[PDB]
Amino acid sequence: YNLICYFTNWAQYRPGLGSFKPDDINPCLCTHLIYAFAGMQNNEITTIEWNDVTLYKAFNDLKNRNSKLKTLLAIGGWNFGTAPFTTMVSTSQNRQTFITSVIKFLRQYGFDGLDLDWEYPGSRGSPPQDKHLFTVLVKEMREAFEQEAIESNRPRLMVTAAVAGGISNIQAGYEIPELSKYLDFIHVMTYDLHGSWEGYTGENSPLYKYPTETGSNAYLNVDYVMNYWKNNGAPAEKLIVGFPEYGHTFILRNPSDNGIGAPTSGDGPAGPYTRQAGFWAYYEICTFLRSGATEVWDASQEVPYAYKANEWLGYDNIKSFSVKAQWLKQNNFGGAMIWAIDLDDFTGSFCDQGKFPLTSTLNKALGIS
Ligand SMILES: CC(=O)N[C@@H]1[C@@H](O)[C@H](O[C@@H]2O[C@H](CO)[C@@H](O)[C@H](O)[C@H]2NC(C)=O)[C@@H](CO)O[C@H]1O
Ligand SMILES: CC(=O)N[C@@H]1[C@@H](O)[C@H](O[C@@H]2O[C@H](CO)[C@@H](O)[C@H](O)[C@H]2NC(C)=O)[C@@H](CO)O[C@H]1O
């Protein structure tokens, strides 16, 4: 099995003990590390942080303590939008400019491949032709990587993609049979499945549907999403299940209504380290739980939730990671990916569960070490 771990190049700016850089990564935890994110300028890949070149070196130097470890550079992300991708794939010339820039960039800085994180072809302003043009991009990149391996006498660069977990986005975005032939791995973002945007409480990454969910609400679980990909053309061995090391926060409209589906208001509270309404890192979750929040096991969906006063949290812990790891193994998937290792209790000083408690759980369950 593979354990793919995202690292974010803005975690360095979090206050105090939230600050995280590649040197804080245990090189033996994962099989693949992915660097989030590169950007794009004039159809070429580029850095986006003043010290990215330094962090690239620190990141790829982790291979000095794990000869099995591979690294990839992710381009895009949620906040990158779509317009630069739409422009880049719109002509063969623009695609060639990009692919050529990617090869030189990855080889120069020590990366083993590229993780395409366009969120998403055919949605969020991207026109309908981008569904097929995304396939064209991936095919041409896969072929260019094969030819560069021949030309440089090195092992081929990998091409992977982070892909939507929402069904309407999947349907608008991906030619799954053809795409799955050319990608090395498919990183399915089976999280952010519920959140304050819905107006009621729900779980970030439930394994199964809630018992009363029907129709499109019954798409919002890991089991449905992964099997959608598998049964619409993707081989299970290439499919990687997404695991969030964060949870989503909600404000209850009435603290006595605190179950799944309870009405909520606003965007949800921010944590002192991540400082973003609506989500908390796992180490921030631990401070909430230790302070006396009521903890509930959502038995039907195999995930925890917790609340205190009018604050409600849908999240994942050691037990839910363990359940979903056993599930993915018994369903013959290729492994797990985590968003993101800097959200684990990497110092071990927030949760009293040791260093990297969530990431270590998957390392053990997937036989990585
Ligand atoms: C592989 C993947 O999950 N990609 C997306 C991530 O971008 C997203 O995380 C968010 O990334 C933004 C930049 O694109 C950051 O500004 C933002 O703080 C961050 N949000 C969180 C909760 O980490 C994750 C998680 O939602 O999933 C995809 O959407
Ligand atoms: C099932 C589904 O499609 N849910 C949507 C959420 O994904 C989405 O949030 C975004 O999810 C991305 C994963 O594909 C993350 O990369 C991204 O960071 C995240 N954005 C936020 C603000 O959390 C929300 C956006 O409103 O809508 C849901 O429909």
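Using Swiss-Prot numbers, chain A covers 22-390, in order.
Determined by X-ray crystallography, 1.9 Å, according to the entry header.
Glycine is no exception: its Cβ is also placed from the backbone N, Cα and C atoms.
What Swiss-Prot says about this one:
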type     : residues                                                                                  : note
DOMAIN   : 22-390                                                                                    : domain 'GH18'
BINDING  : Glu70, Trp71, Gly97, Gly98, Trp99, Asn100, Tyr141, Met210, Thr211, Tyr212, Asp213, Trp360 : chitin binding site
ACT_SITE : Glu140                                                                                    : active site, proton donor
MUTAGEN  : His208 to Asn                                                                             : Strongly reduced activity at low pH, with minor effect on activity at neutral pH
Neighbour-count leader, CB within 10 A, recorded positions: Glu70, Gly97, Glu140, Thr211, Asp213: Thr211
Largest inter-residue Cα distance among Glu70, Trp71, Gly97, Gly98, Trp99, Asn100, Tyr141, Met210, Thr211, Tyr212, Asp213, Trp360 [record-listed chitin binders, Å]: 31
Sparsest-packed among the binding-site residues, when each Cβ's other Cβ atoms within 10 Å are tallied, from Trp99, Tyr141: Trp99
Contacting binding-site residues, sequence order - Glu70, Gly97, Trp99, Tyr141, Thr211, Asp213 vs ligand 1, Cβ under 6 Å: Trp99, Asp213
Sequence-ordered recorded positions from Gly97, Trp99, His208, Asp213 with Cβ under 6 Å of an atom of ligand 2: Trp99, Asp213
DSSP state at the residue listed as 'active site, proton donor', helix/strand/coil: coil
Under 8 Å by Cβ from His208 (mutagenesis position), same chain, sequence gap 6 or more: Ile25, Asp136, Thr181, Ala182, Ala183, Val184, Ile261, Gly263, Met358
Separation of alpha carbons, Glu140 (active site, proton donor) and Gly97 (chitin binding site) (Å): 8
Nearest-integer angstrom distance between the alpha carbons (Cα) of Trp99 (chitin binding site) and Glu140 (active site, proton donor): 6
